[PDB]
Amino acid sequence: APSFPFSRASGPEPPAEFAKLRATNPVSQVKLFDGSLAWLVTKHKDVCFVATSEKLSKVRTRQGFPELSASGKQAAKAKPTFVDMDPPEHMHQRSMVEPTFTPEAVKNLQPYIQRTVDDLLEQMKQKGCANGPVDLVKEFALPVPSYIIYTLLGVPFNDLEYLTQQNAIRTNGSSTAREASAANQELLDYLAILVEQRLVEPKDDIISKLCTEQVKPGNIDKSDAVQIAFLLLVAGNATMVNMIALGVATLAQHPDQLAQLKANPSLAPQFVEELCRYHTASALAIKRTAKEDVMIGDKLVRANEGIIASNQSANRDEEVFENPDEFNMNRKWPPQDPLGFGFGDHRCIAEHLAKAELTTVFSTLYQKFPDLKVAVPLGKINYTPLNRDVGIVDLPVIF
Ligand code: HEM
């Protein structure tokens, strides 16, 4: 059994292993860092099965759970939030914060999302680049999702820049173990204060709603509110930043489609759909342990055995998406759901918000900067470690 996670073939490419597995061994065993084994699912149909099977669990205290790293095993000890819960606990807590993320709520949030993007682009414009290139990530990809989630949670405007920087340190590759944890602990400390404040004087934000609707009635306690808010912050920020960066690099990679997007920003929604399929920036979250024996394909996964379902591989499944390795914003979509945001009960709570942010970004970015260009040969782009989720660390641009 090969060691997993696999390493991406190249900077922007998915691991080479998946294609081969989908064709010759769709359901196989891989070896994890601690030597334990797990079943790796690579076909779209099987990934969907794993994501929805009631015979599988997300509880990490169950023996056999596929932890992919030393730290993962440690994190599994703390009290769990809905991300690691099975029904009915899962929705009992998730429904506590779902209102802000419904399709309707997000549609009503559009103007706010637009102004957040406009202001960041304007500040990046006046800041100019007359003395050289600027980092699109630091100046744009990072603050867009950061300010929005922080604002929705209840963070005041003046604290956004500092908190955005601290949250970045949390996952930054250059950060030392000490720097990462301190930034992490600091964010938790800040959230604790916000909860205390909103418990006293509630405002129109997520933290205040948890405080009034769950904490006060005694449904959850303060630390719970802090952890739930923390999850909403760290769960998808790094991914959002990587998706925006990856989007810009991809458009530079395919000039003709960038030409098309500029000419018709109305194509943004479909460009975002193809981007979330082509670049599956979160491919290691659909994990489970079998509660009882379950047959998947030609294999029998026995009780207490772990399973990793690659939504990244599923998104390149040639049986579902024709010419899967071709990025095409004008792609003819099949009836099957691309899985950039997972599937089933646990499907990304912020899928609609994430798409709205991305759609706003790519329907506006080139309108503001028609001549935006990556200020460095594409083959030299600084991507994330090949053994981690796909993404871009920094992206020098000129406009
Ligand atoms: C383009 C950006 C994003 C992508 C591609 C993405 C993708 C995903 C994926 C693959 C999952 C796993 C779903 C499953 O278990 O089947 C997930 C879960 C989750 N995401 Fe995101 N996400 C994004 C943005 C966000 C944002 C902005 C937030 C926060 C507001 C967020 C919050 C969460 C949470 C809390 C979960 C756990 C849901 C649950 O287990 O019930 N995501 N996301």
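Residue numbering for chain A follows Swiss-Prot; the residues present correspond to positions 5-403, in that order.
Quick check of the header: X-ray crystallography, 1.7 Å.
Quick reminder: no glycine exception, Cβ is built from N, Cα and C everywhere.
Remark: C352 (heme binding site) has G240, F345, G346, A358 as non-local neighbours, by Cβ distance under 8 Å and separation of at least 6 in sequence. Annotation comment: Swiss-Prot describes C352 as heme binding site.
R64 (mutagenesis position) counts 19 other C-beta atoms within 10 Å of its own C-beta, drawing on all protein chains shown. According to Swiss-Prot, the mutagenesis experiment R64 to E carries the following note: Impairs interaction with NADH.
In Swiss-Prot, a published mutagenesis experiment is listed as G76 to A, annotated Decreases the NADPH-dependent activity. Following the DSSP three-state reduction, the secondary structure of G76 (mutagenesis position) is helix. Counting Cβ atoms from all protein chains shown, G76 (mutagenesis position) has 17 others lying within 10 Å of its own Cβ.
Summarising the environment of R174 (mutagenesis position), the number of other Cβ atoms within 10 Å of its Cβ, over all protein chains shown, is 20. DSSP gives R174 (mutagenesis position) a helix state. One mutagenesis experiment catalogued in Swiss-Prot, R174 to E, is accompanied by this note: Impairs interaction with NADH.
Under its mutagenesis entries, Swiss-Prot includes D393 to V or L with the note: Impairs catalytic activity. Listed in sequence order, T243, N246, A285, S286, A287, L288 are the same-chain residues six or more apart from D393 (mutagenesis position) with CB atoms under 8 A from its CB. Under DSSP, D393 (mutagenesis position) is assigned to coil, being neither helix nor strand in the three-state scheme.
Separating the Cα atoms of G76 (mutagenesis position) and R64 (mutagenesis position) is a whole-number distance of 10 Å.
In this structure the C-alpha atoms belonging to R174 (mutagenesis position) and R64 (mutagenesis position) are separated by 23 Å. For ligand 1, the neighbouring recorded positions among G76, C352, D393 are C352, by Cβ distance under 6 Å.
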